[PDB]
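Okay, structure first, notes after.
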There are 2 protein chains.
Amino acid sequence: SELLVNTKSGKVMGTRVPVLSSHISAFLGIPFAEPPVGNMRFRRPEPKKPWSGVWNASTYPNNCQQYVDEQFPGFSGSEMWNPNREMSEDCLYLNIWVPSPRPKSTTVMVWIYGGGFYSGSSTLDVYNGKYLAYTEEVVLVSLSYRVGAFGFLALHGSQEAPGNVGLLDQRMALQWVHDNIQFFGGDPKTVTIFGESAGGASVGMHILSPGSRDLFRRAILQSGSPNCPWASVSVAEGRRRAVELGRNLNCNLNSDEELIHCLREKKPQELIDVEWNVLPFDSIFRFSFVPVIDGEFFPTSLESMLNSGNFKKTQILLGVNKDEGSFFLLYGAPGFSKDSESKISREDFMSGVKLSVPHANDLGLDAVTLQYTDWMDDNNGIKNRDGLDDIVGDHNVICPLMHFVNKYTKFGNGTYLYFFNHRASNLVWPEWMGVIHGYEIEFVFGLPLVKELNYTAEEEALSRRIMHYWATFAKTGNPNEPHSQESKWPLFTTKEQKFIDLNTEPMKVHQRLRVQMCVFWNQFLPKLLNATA
Amino acid sequence: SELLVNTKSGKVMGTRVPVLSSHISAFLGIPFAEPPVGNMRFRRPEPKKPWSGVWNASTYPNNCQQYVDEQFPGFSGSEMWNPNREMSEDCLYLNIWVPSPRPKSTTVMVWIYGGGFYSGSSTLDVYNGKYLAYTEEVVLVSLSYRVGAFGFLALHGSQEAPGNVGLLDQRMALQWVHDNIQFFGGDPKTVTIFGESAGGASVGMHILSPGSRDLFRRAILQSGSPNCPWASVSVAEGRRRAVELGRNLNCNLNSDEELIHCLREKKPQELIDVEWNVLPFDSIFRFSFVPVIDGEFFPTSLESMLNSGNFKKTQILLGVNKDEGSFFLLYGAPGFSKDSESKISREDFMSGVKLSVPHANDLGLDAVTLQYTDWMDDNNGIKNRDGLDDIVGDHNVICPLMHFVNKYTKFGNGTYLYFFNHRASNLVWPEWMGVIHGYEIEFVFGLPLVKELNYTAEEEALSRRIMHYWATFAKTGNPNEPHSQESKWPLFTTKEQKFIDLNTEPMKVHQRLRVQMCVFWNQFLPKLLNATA
Ligand SMILES: CCc1c2c(nc3ccc(OC(=O)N4CCC(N5CCCCC5)CC4)cc13)-c1cc3c(c(=O)n1C2)COC(=O)[C@]3(O)CC
Ligand SMILES: CCc1c2c(nc3ccc(OC(=O)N4CCC(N5CCCCC5)CC4)cc13)-c1cc3c(c(=O)n1C2)COC(=O)[C@]3(O)CC
Ligand SMILES: *[C@@H]1O[C@H](CO)[C@@H](O)[C@H](O[C@H]2O[C@@H](C)[C@@H](O)[C@@H](O)[C@@H]2O)[C@H]1NC(C)=O
Ligand SMILES: *[C@@H]1O[C@H](CO)[C@@H](O)[C@H](O[C@H]2O[C@@H](C)[C@@H](O)[C@@H](O)[C@@H]2O)[C@H]1NC(C)=O
Ligand SMILES: *[C@H]1O[C@H](CO)[C@@H](O)[C@H](O[C@H]2O[C@@H](C)[C@@H](O)[C@@H](O)[C@@H]2O)[C@H]1NC(C)=O
Ligand SMILES: *[C@H]1O[C@H](CO)[C@@H](O)[C@H](O[C@H]2O[C@@H](C)[C@@H](O)[C@@H](O)[C@@H]2O)[C@H]1NC(C)=O
Ligand SMILES: *[C@@H]1O[C@H](CO)[C@@H](O)[C@H](O)[C@H]1NC(C)=O
Ligand SMILES: *[C@@H]1O[C@H](CO)[C@@H](O)[C@H](O)[C@H]1NC(C)=O
């Protein structure tokens, strides 16, 4: 009964599931913490009290309370990210995918979903771990964590709403995986945590946080970095938004205790409905309740931690996608559409620049504009559009990640940089959107392997290659074949700063990813805004 | 006796001179002002007292007291700009070149030599007007004006050293040409003033100055603009330098009167020897004593005058050369040589950036650096060198001229923009220096016509074309042939902003000359320096 597993918390009943004309085990819904309900809302997670009998882990668990995207109802493109289960605070569970026969001490891979820290679900179709676990014979785990106010409300000082609880949720799952994954054939001394966007930033935060370092071996970061403009706030801003939320809900503000009590009575949807109202600016790619630089989970400022090398030192595989910004412009910028090539005008361009760099003063905006405007042809609808895409991309994902890369590689043990630039043949979004943020995931989890998903043959190869790189890396700390003859994915070094692209064509090696624009975002603009303010 | 001319100041005896196996008249040394000597030093020029008898104008006059370049002794490249006559304060004379037979009421062209306002001579070989006057049958005139302290010392308030006297010198020559050029077959109602570098800036200043507008019809500007960073200073800076000069010469400073008396006793070389010591910065392309925004010669600030359209409205022909900055880097930047391809290092590059933009604060310097550095290959010796060339070029000549162009064309009557990018076949300077500042002059005056100067056949064509454009323009206000079939030199308009290049190849039309870099120099950087200071 490989489906009947006994863990240090209780027994769990699995379920056999088909995968590419075969089967593997699957334990969905394993609880790793007491339900963050009632007075637990906002508090740090508490480990799951051991249970009696057999816990049925055959179906997927609930999804955490979140904002649901309904801008394009009845459109797979955006609906594929929405909660596909019943939302509920009681949502701290994790899913495992064990190969069959159940191996022992095999590479473990824990996935942490993205979603800007305000949304996400471990139960999406696109995150079905059966293919990867099957094809690469690994123990694929998918955790979950609180999001929105629920997971990141921060009244620094209080013990009721300390902030970063959502990250602590991830830590406790990693801890569980630590103590129980061996009972599933997993090797706790060989765990790779990986995630995309907010999930990626999460991985990076676990690398930095002293209280998480010992819970994993190596890590992967997809289109996300711990130092991203949107991935965290100061204790002060965190407290400002928390109060604002309260004001937004007619609450006693006089003290933390009174405010916590008020927010703890409100139904989940009440909080969610006014969640966006706390942001300081009109903007895109900015999220209300995110990790807060607390001095605890994060010893000191992120930048200082990176300089001093105060962070876990291991191997990391990370990269980005060609058009990271397109997805956000569609949702927030003026002029963008899903039903047209969205040629942007000069006036809308100026508008998008503001929404994209909300914290910028007027001179800053000029800087950004000058940097991304071709004055030899500035009324070119196409150009302006691609210009915004790059701005949103470079500022929020690519350059922040590159800064992280360079900074990490000085103390790291092995850095692998990729540039995903393949436009899926069956993508439901229009063409101007290019290689959209988050669309490398379907290849990482190997959906191009499902013949019914009408992908191309060449795309099945890519997905198999990508999973192999991801699997091999988590297993060895290197994605390259021990000694194949296939082109090697070079090691990113401080001097050569090499990286490769990921697509159907033959591998190619490049250097200094968007180095020019990144000098602008990482060195210059920060200085300009500091001096002129 | 076409050589014997009677003017409203006295008679003058000319001299016949050979030109391309033929002859024309030439009156060298016509005095148009009382010698600015003794107590006249620094004062506004006074018209030349009518003389008795026949003034012999067969030889060239003296050159004004100036700093002599002796960085490359015995090298035609730099020596061709040095005074080729005996320097002396008594230097206010002008030269005329009248075709033979002496025509009547023909197009007149007055040349104003450049030299950063600290040097220059109307008697250089490269400025011999016999070819142009001969080939294009025009009355070519070459004036002179005081330079250095002598021509621009400015103690605003005083009447002894009011500043801008040097420009007034040019005005009085233009006035003379006005009242006497008809006696030489010239048409005072058809005078075109043209000059290069400081001379060009001069032309532009005459266009702006209310007291000069009526002295000419149309104008030409070569690699020089009235609004250039180096072409003028505020009344305050003007007074600061004047004092500094005095301090530099152990003078009573207590009052203008005492300081003027002191500077009026010192021999010309004394002043000249400490002339560079007054600049506020360590730098290249910056000159000690230049035009001062006085509220008189210049009603108000240059920028305001250009916005309000407060300036002479006529036709103008102007342009620049491909490598304006090279000449100055050779003389002031670290790393540059005449005996090598001057591949510049990253450290010397940073140094040159400072010398090139002396008025910039640290953030400004960063801006400039980021704008001209290719971070995909920043140790490329070549690139850095060309980068400096462009910086020095764009900041000091090209973008300032472009700003002038755009601003003028809103009220102008006809604007023609050229981009001289032909590298003379016999240039004595090394190749890296490209198309050096001031080397379009030899073609304007048509030296490629002299077979003994070993130019190419193709270069004789260019020189003849160029002179024709220059001549035809001064004659009609349009350089194009009334109705030839040759490619037309389009009119620069605010919308299309067209211009053409000048070289041996077939004409080509372009648009928005260095528009990208100019947005940086004309809009952004000025704003950045304003905000952050
Ligand atoms: C309509 C909901 C919605 C609102 C706001 N911002 C959004 C940003 C992004 C998305 O969608 C994605 O990001 N995407 C959805 C998520 C998707 N992921 C999914 C998982 C993997 C990566 C891709 C990418 C596209 C939806 C948003 C917002 C902002 C503000 C409001 C306000 O009422 N709203 C409502 C009031 O006042 C303010 O001052 C202001 O802060 C600023 C003006
Ligand atoms: C050696 C003389 C010389 C000096 C300085 N600057 C020069 C600039 C340019 C040339 O030559 C050309 O421009 N060129 C010569 C002129 C030529 N024209 C000719 C006509 C048509 C255009 C081309 C172009 C090349 C010669 C220079 C200078 C500067 C300063 C001194 C100081 O002692 N000097 C001496 C002290 O203290 C300061 O703080 C400082 O201001 C800044 C550090
Ligand atoms: C748990 O295992 C059960 C077999 O012992 C299986 O029948 C359950 O499937 C579904 O049953 C229905 C009645 C409902 O309870 C639904 O939630 C279950 O998914 C399976 N699921 C449970 C109850 O956890
Ligand atoms: C003025 O015309 C003279 C003929 O009447 C001619 O001889 C002069 O030539 C040069 O003569 C010598 C002696 C010397 O004065 C020199 O300066 C003259 O150039 C000519 N030049 C003058 C005197 O102005
Ligand atoms: C390839 O699989 C697709 C899965 O999304 C499917 O939509 C395509 O359509 C066909 O299969 C099902 C889903 C149904 O729509 C049927 O009517 C279609 O034949 C499928 N490609 C095709 C056209 O065969
Ligand atoms: C073409 O004219 C040049 C003018 O500068 C000259 O230097 C070249 O040299 C010859 O003429 C004179 C000047 C002298 O140097 C003589 O020895 C040379 O033959 C001249 N080109 C040549 C080489 O004929
Ligand atoms: C990682 O560490 C091992 C041994 O500690 C060392 O041999 C290796 O060079 C390191 N990896 C890199 C390339 O940083
Ligand atoms: C110059 O003025 C004339 C008449 O005043 C006018 O016809 C012409 O269009 C003007 N030139 C331009 C193109 O500005």
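We number chain B the same way Swiss-Prot does; the residues here are 25-557, in that order.
Using the three backbone atoms N, Cα and C, a Cβ is placed for every residue, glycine included.
Some features that Swiss-Prot has for this protein:
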- B:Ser221: active site, acyl-ester intermediate (ACT_SITE)
- B:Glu348: active site, charge relay system (ACT_SITE)
- B:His461: active site, charge relay system (ACT_SITE)
- B:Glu220 to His: Loss of activity (MUTAGEN)
- B:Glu220 to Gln or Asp: Decrease in activity (MUTAGEN)
- B:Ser221 to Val: Loss of activity (MUTAGEN)
- B:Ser221 to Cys: Loss of activity (MUTAGEN)
- B:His446 to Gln: Almost no loss of activity (MUTAGEN)
*Quick one: what's DSSP say for B:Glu220 (mutagenesis position), helix, strand or coil?*
strand
*Specify the nearest of the recorded positions B:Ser221, B:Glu348, B:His446 to B:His461 (active site, charge relay system), where nearness means the distance between Cα atoms.*
B:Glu348
*According to DSSP, folded down to helix, strand and coil, what is B:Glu348 (active site, charge relay system)?*
coil
*Residues near B:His446 (mutagenesis position) in space but at least six apart in sequence (CB under 8 A)*: B:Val459, B:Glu464, B:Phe467, B:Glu483, B:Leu486, B:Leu526, B:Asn527, B:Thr528
*asked:* Based on a Cβ-to-ligand 2 distance below 6 Å, what subset of the recorded positions B:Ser221, B:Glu348, B:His446, B:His461 would you report?
replied: B:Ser221, B:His461
_Separation of alpha carbons, B:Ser221 (mutagenesis position) and B:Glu348 (active site, charge relay system) (Å)_ = 10
*Could you tell me which three-state DSSP class B:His446 (mutagenesis position) falls into?*
coil
*Near B:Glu348 (active site, charge relay system), how many other Cβ atoms are within 10 Å of its Cβ?*
27
*Sort out the sequence-distant neighbours of B:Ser221 (mutagenesis position) for me: same chain, 6+ apart, CB within less than 8 Å of its CB, listed by position.*
B:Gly138, B:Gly139, B:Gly140, B:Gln246, B:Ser247, B:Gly248, B:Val421, B:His461, B:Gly462
*When you measure from the Cβ of B:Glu220 (mutagenesis position), which residues in the chain that are at least 6 apart have a Cβ under 8 Å away?*
B:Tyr137, B:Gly138, B:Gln246, B:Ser247, B:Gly248, B:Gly462, B:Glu464, B:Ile465
